[PDB]
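Worksheet: one structure, shown below.
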Amino acid sequence: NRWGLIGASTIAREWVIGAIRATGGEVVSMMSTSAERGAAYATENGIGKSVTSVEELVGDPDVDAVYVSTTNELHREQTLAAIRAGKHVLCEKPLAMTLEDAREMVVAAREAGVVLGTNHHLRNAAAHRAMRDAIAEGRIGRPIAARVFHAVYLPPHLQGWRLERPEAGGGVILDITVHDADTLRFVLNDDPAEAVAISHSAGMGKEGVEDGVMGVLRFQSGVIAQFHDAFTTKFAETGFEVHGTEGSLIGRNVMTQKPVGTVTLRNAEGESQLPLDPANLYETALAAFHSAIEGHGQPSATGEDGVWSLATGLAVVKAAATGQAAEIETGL
Ligand SMILES: NC(=O)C1=CN([C@@H]2O[C@H](COP(=O)(O)OP(=O)(O)OC[C@H]3O[C@@H](n4cnc5c(N)ncnc54)[C@H](OP(=O)(O)O)[C@@H]3O)[C@@H](O)[C@H]2O)C=CC1
């Protein structure tokens, strides 16, 4: 029920603070490296305390759970503080910057007996759940190939850290390709095995920073999945498709943060749009996380889910950089 925010972020402002409130919880405090900004942002968003120390946020006895949506080089040490305080943690993706860090987070949560969740939103969407369901109900026969299109335009207000400092987590692979990875795993119900990729810097990424990637994952089942992730492409709709021996599912406009997009089943009979019962992706994420901390079930995406999606993003990074296929090994 009662949250502390770490990070005065656009993600919490735009989506997660309201989803916490919509689903029965409260944000009692938050923490920013800036006294000035924290306090303005706490006022802007109806939060009663702001604080410039992590331990003050995390050791706040009125705080039950913590949301980490700081930049990526801070996810680990902050989520480890919350756990050491005995607070459950929803951490933003990518769960961390290295696999050893991500694994430590998952092992620390387990040993303290608190819930650790990665905020993969997409897997919450009715579109993706309906595709997961459709494949498990045989609607396409056996899956052969998937295709993910996540080439977007990074809006001017976000053209900051994402496009600089790859040492601090920027680049489109860590930011976006992690979502594709997790969404593939969710929908296909299967785990990737290796990646090949080619990345570029097509005018947005500063320095050695990629702003588009294309690649292919081999899944344990044998299915091959292509992805295109990009910050630079304004007029490319998003999409997620699975092609089977008896049907194709064609998701259009389904990779965004909003709860929109259609899913079309094509088979021998024709085409139709699968019926969707949509809801705000982060209200669903948060309702699940709230249930998890109450003892009922897991968060939508678990800390291990974020280890997998990171494992896949780092393979993709490696394959783009060396030109060599890269096995996805989580170490779990
Ligand atoms: N799952 C999902 O749907 C999404 C997840 N994310 C993830 O959440 C994280 C944050 O993303 P996002 O909210 O888009 O990024 P922002 O850039 O909005 O927020 C990140 C940090 O920027 C700092 N900041 C805010 N305003 C200023 C300013 N005026 N000058 C200097 N620094 C400022 C804040 O620092 P401080 O806290 O110290 O004030 C904050 O921690 C990333 O890990 C990203 O991957 C992002 C979008 C969606």
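Numbering, chain A: per Swiss-Prot, residues 2-333 in sequence.
Cβ atoms are placed via backbone N, Cα and C, with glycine included.
Straight from Swiss-Prot, the features:
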{"type": "BINDING", "residues": "9-12, 33-34, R38, 71-76, 93-94, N120, 162-163, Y283", "note": "NADP(+) binding site"}
{"type": "MUTAGEN", "residues": "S10 to G", "note": "Almost no effect"}
{"type": "MUTAGEN", "residues": "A13 to G", "note": "Can use NAD as cosubstrate as well as NADP"}
{"type": "MUTAGEN", "residues": "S33 to D", "note": "No activity"}
{"type": "MUTAGEN", "residues": "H180 to A", "note": "Less than 2% remaining activity"}
{"type": "MUTAGEN", "residues": "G206 to I", "note": "No effect"}
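Comparing Cα positions, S10 (mutagenesis position) lies closest to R38 out of the binding-site residues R38, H76, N120. Distance between Cα atoms for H180 (mutagenesis position) and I12 (NADP(+) binding site): 15 Å, as a whole number. Neighbour counts were taken at the CB atom with a 10 A radius for the recorded positions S10, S33, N73, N120; the maximum falls on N120. When the recorded positions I12, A13, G206, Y283 are checked against ligand 1, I12 have a Cβ within less than 6 Å of one of its atoms. Take the recorded positions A9, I12, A13: by the count of other Cβ atoms within 10 Å of each Cβ, the lowest one is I12. For the pair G206 (mutagenesis position) and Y283 (NADP(+) binding site), the Cα-Cα distance reads 28 Å. By neighbour count, meaning other C-beta atoms within 10 Å, the densest spot among the recorded positions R38, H76, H180 is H76. Of all the recorded positions listed here (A9, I12, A13, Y283), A9 has the Cα closest to the Cα of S33 (mutagenesis position).
The C-beta environment of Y283 (NADP(+) binding site), restricted to residues of the same chain at least 6 apart in sequence and closer than 8 Å, consists of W16, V17, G19, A20, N120, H122, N125, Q258. Residue environment of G206 (mutagenesis position) contains 24 other Cβ atoms, counted within 10 Å of its Cβ in all protein chains. Here the C-alpha separation of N73 (NADP(+) binding site) and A13 (mutagenesis position) works out to 15 Å.
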